[PDB]
Structure formats: C-alpha cells, structure tokens
Amino acid sequence: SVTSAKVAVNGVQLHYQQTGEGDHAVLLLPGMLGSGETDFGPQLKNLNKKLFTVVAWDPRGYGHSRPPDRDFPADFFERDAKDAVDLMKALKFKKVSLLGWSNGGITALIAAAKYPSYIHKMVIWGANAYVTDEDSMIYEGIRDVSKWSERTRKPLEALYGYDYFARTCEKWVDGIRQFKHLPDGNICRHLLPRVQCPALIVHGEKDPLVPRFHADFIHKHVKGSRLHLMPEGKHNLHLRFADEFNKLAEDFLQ
Ligand SMILES: [Mg+2]
Ligand SMILES: [Mn+2]
C-alpha cells in the first residue's frame, strides 16, 4: 500500500510516494526524467515493509513535481541533493539510507558527502562522477526520444506528454554535457573522498549508458565501498532483475 503526496521544500511542491512501517528509512532517487512511479515500481512494492519505511521522490521538474519545469544549471545535481535531504527532513526522518539510480546515484553520492551525519548507508547503480567523450557521445545517441524503444518511451510520454518529454530530454543532454568543459569533466569526483558511509556500488556489465570504468572509479575513491558486478545486468537492472537487486540492497542495508 503506497501513499502519494506533496511536501513544500525550497520553493517547490515535491511529489513522492511512501510505503512501509519499518524503522529504517530509505529514499529511492530516480534517474534522468525519472519518478517514483516510473523508476521504482518493484522496490515500492517488494522492499521489506517491516524493516523499512520507503519513500520515492520526484526531483523538481520531474515526475509530478511540476511546477516548476525542469532546467539544468551548473549545480543542478547539488540542488537535487539538497532537495532530497530537505524532503526527508520535511517528512521527519532523522537519518536515512539512499538507493540512487543513475543521475539519482550521482545525487546520492553528493548528499552523503555534503550531509554525512544524515546518511546511514547507500546503494547506487549506473552513476558517473564525471563526463568523458565516450559519455558525451552516448548521451547524444539518447537525445531524441523518438529514437527510443517504444517500450522505454511509452511510460515517460504518458507521464509528461511527448512535447515535455522530448524537450526535457534535450535540455538534459545539454545539461549533462556542460560538465565536459570543466576541469576533469567533473561532476563529483571531489566529493567521493568525503563519502563517510558504507556504500554498495552495483553495476550491470552490459550497461549500455554508463561504461563500467565509472563504477570502478567510484569504488576506488569511496572509502570502504563495495562494488558488485552483475553479468547480465544493463542500466535498468533493478527493474530487469528486481528480486536479485532487492535482495542485494536489503542484505547490505541491514
Ligand atoms: Mg584530472
Ligand atoms: Mn510522483
């Protein structure tokens, strides 16, 4: 049983979903253009409701956190990280663990580094702490939503409507693209050494959007982190292998 609602945080009404009664609060952070509704169906239903209290948020401009419309300033990842922790604080949790997928994992790495006393543990997958030419190219091939597989496009076209969907996707490529021009193509390489909580980095060896070197780099610099490779996993491994991923995360969080 899942409840959806909005809460006022930093000038925006953020939408989120909540389920469970457990004393271990967990925030599910979605990837680009994501939402609790489209990115975390299997988690919101299957994660142990006895052990955890699960919340899936919609970053401003994504999901149902509209208005406002999504924009991508130089600090958009840090802004999402602030909103994410302020949202959990708004919901009265005193500490939380984080499950971050893709851009959501980047956000989670940032939150843990900036608000270490608030974060217990974290599980991230498909994140990249910087942008390279290989990434830049990958993102260019993702730009046009029309070129997306009817399956991957259906839920998002339904959520936002084509126009907003395709357009936001464009601004995202332009937004994630801006980092290549900073020293080291940096997004958060400098914050990895500041992550102080136990971290589990999962990576699908067949992930087509994020090269494995990004998972190896984050494992290397996040002290005490563990890196788990899934031979058949792709970028959406928590959906394609929900039961397998869920056990991995639940075993790690306890
Ligand atoms: Mg360098
Ligand atoms: Mn929502």
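Numbering of chain A is taken from Swiss-Prot, so the residues present carry the numbers 38-291, in order.
Determination method: X-ray crystallography, 1.9 Å.
Cβ atoms are placed via backbone N, Cα and C, with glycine included.
If you look up Swiss-Prot, you'll see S139 marked as active site, nucleophile. If you look up Swiss-Prot, you'll see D244, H272 marked as active site, charge relay system. Positions annotated as Mg(2+) binding site by Swiss-Prot, on the basis of a large-scale study or a structure entry: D221. The note that Swiss-Prot attaches to the published mutagenesis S139 to A is: <0.1% of wild type valacyclovir hydrolase activity. For the mutagenesis result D244 to N, the note given in Swiss-Prot is <0.1% of wild type valacyclovir hydrolase activity. One mutagenesis experiment catalogued in Swiss-Prot, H272 to A, is accompanied by this note: Complete loss of valacyclovir hydrolase activity.
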Report task. Compile a sequence-ordered list of residues in the same chain as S139 (mutagenesis position), six or more apart from it, whose Cβ lies below 8 A from its Cβ; state 'none' when nothing qualifies. Result -> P67, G68, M69, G71, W162, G163, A164, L246, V247, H272
Query raised in the report: In whole Å, how far is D221 (Mg(2+) binding site) from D244 (mutagenesis position) when you measure between their Cα atoms?
Result: 23
**Report entry** Conformational class of the residue listed as 'Mg(2+) binding site' under the three-state DSSP mapping
**Finding:** helix
Report summary line: One residue among the recorded positions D221, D244 has the fewest other C-beta atoms within 10 A of its C-beta, namely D221
Query raised in the report: Which recorded positions among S139, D221, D244, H272 have CB under 6 Å of ligand 1?
Result: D221
Query - Secondary-structure category, per DSSP, in which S139 (mutagenesis position) falls - result: coil
Query raised in the report: Including all protein chains shown, what's the count of other C-beta atoms within 10 A of the C-beta of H272 (mutagenesis position)?
Result: 19
